[PDB]
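Only one structure is covered here, and it is reproduced in the block below.
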Amino acid sequence: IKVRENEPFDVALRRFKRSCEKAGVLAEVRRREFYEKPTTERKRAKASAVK
Amino acid sequence: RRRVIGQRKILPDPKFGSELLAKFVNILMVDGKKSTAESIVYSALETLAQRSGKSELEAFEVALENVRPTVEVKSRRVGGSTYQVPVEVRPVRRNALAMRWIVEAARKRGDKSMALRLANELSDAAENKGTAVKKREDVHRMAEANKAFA
Amino acid sequence: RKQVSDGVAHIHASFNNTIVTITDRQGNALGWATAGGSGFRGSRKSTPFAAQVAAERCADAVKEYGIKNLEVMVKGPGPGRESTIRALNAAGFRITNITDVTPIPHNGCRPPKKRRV
RNA sequence: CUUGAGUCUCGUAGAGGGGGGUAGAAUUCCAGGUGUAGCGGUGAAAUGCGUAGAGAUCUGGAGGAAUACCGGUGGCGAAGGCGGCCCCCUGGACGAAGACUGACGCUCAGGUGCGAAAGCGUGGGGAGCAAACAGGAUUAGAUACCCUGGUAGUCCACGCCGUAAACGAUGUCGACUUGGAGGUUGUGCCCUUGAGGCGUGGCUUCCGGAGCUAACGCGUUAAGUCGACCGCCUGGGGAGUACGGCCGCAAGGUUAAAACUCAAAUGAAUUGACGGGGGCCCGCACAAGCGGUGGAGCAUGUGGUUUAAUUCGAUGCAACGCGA
Ligand SMILES: [Mg+2]
Ligand SMILES: [Mg+2]
Ligand SMILES: [Mg+2]
Ligand SMILES: [Mg+2]
Ligand SMILES: [Mg+2]
Ligand SMILES: [Mg+2]
Ligand SMILES: [Mg+2]
Ligand SMILES: [Mg+2]
Ligand SMILES: [Mg+2]
């Protein structure tokens, strides 16, 4: 992640790489691994990944 | 609940003309004796005259400005805990809040007659002092000290 | 004092707290702000509106050195990962390279279980 | 004899396996600078760590384990199970033309081999996580859930144990019976003249048709219709326990009863009910206000108590100035 873009202002843009990490890739971890719990949910979400 | 209303206004000032002022006469009015309310909310300004001087009209609102809040908190339960999320009160209830807290202390003066027990607080605001004005900033305490919320 | 003008200021946003440490240019402390020691803590701290006050509090405890333009380094999903930044773009501080460092192991360690509330 | 099955040729994809190296991110630790009164944690806290200078921030070093993104209803394997990269050794699968073999096949009690995780023996290894254990907290109690720590183990080499909801809870092989969309991987072909258009195979998801089914559902990868062989079931509790045999260092595994007792135990589905399940929506339910009760004295009813009787009925809201 990098930021420079000149032009005087301070709108935001803190959403660029944002949607590629954030407290998401973090929340993805931090707590005990899933081991088997993923093979189920990660493959159970597909049930919805269709309709 | 699922319906909405407007407001319940009434006959304004008997002569000085002032709708909201009526509230000060109603809110203070007890046992439904408005006939006597006008005897206190009116005679009050007739005493602050020499006290302050300038039109009793302004006199009221003047010190009243140092009694009306502008930010309060409302208990909101979440996941078991009930935060005290703050919230800036609009003018509508703002002016009201003051009058309530104002008339209250006035009746807690514990002296003799209310006519005076009312003027005291009516002026105590500007000069700053009393139970009424107390609440004003007293509410500010809880306020911001919870800004971590809203 | 030394006069750097060009320094950094990493933001450590932990789910429970956050500390703003304005470092020099080569990585040297110059003043650290902490959300906890901000006159408030517990459920009051952590929050952005609060945990941020610490960040901007650096000024009256860091600017004593004299700084103008500077970049920023964010590391931590804490409830202030952003809020803290705004205080910098309002306290007079300029702004430059804003990059996120927040670590992420390529699957190496093993986080603790727990959390059975 | 050749269609079953098998060999040859050429290619095709893949986390298949064993071994040997190697890479980058991150935690922990140790060291040094900067810098200072907090960090960490939680619902809050406290234990714990800080002025002997932590945390953060930066620089150097050590080590172990795991391989983010890719990555997927994706792939490979008998199953268990198998992910960075590279090399070496090596198993299976699949498609293309033919060539060769010529029923050489299917299944399989016993027998043999492989076996997640935990565990066991010997020697190594040890960063992170964590049985045990020790504090802190919660509670009426809390030998728990939560926090702070933390040993075995988790890692490696060799040997052992052989279990699992070892699950598709569905033995293997073969033959057939509408179709629809997608995945993945070979191969033929079409201005290839496009991404693409049309074929034909291997494996694979979701749907569903006849049929099957107690129903739920299965439905060409069947639970459909047939055949070959094998394993197993015969009411629930007692009990996968006891005794014995066999296996194991052990923990225990395997085979496996009876007495006594019950009239059931049980599967699917239906209606309602309920939930510290979800969605939605109302009522002075709450929220927003005002005024009350419990305080005091007295009135009235009641329970209790008392009395020769204190007539009887009324009892959560929905009894208690109620029948009166
Ligand atoms: Mg623990
Ligand atoms: Mg397969
Ligand atoms: Mg093991
Ligand atoms: Mg061992
Ligand atoms: Mg179907
Ligand atoms: Mg049932
Ligand atoms: Mg109503
Ligand atoms: Mg209320
Ligand atoms: Mg009250």
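Heads up, chain B uses Swiss-Prot numbers, so what you see runs 3-152.
Per the header of the entry, the method used was X-ray crystallography, 3.2 Å.
Even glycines carry a Cβ here, placed using N, Cα and C.
Pulled from Swiss-Prot, these are the features on record:
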- B:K36 to A or E: Defective in ribosome assembly (MUTAGEN)
- B:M116 to G: Significantly decreases affinity for its own mRNA (MUTAGEN)
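Cα of B:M116 (mutagenesis position) to Cα of B:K36 (mutagenesis position): a span of 15 Å. DSSP assigns B:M116 (mutagenesis position) to a helical segment in the three-state reduction.
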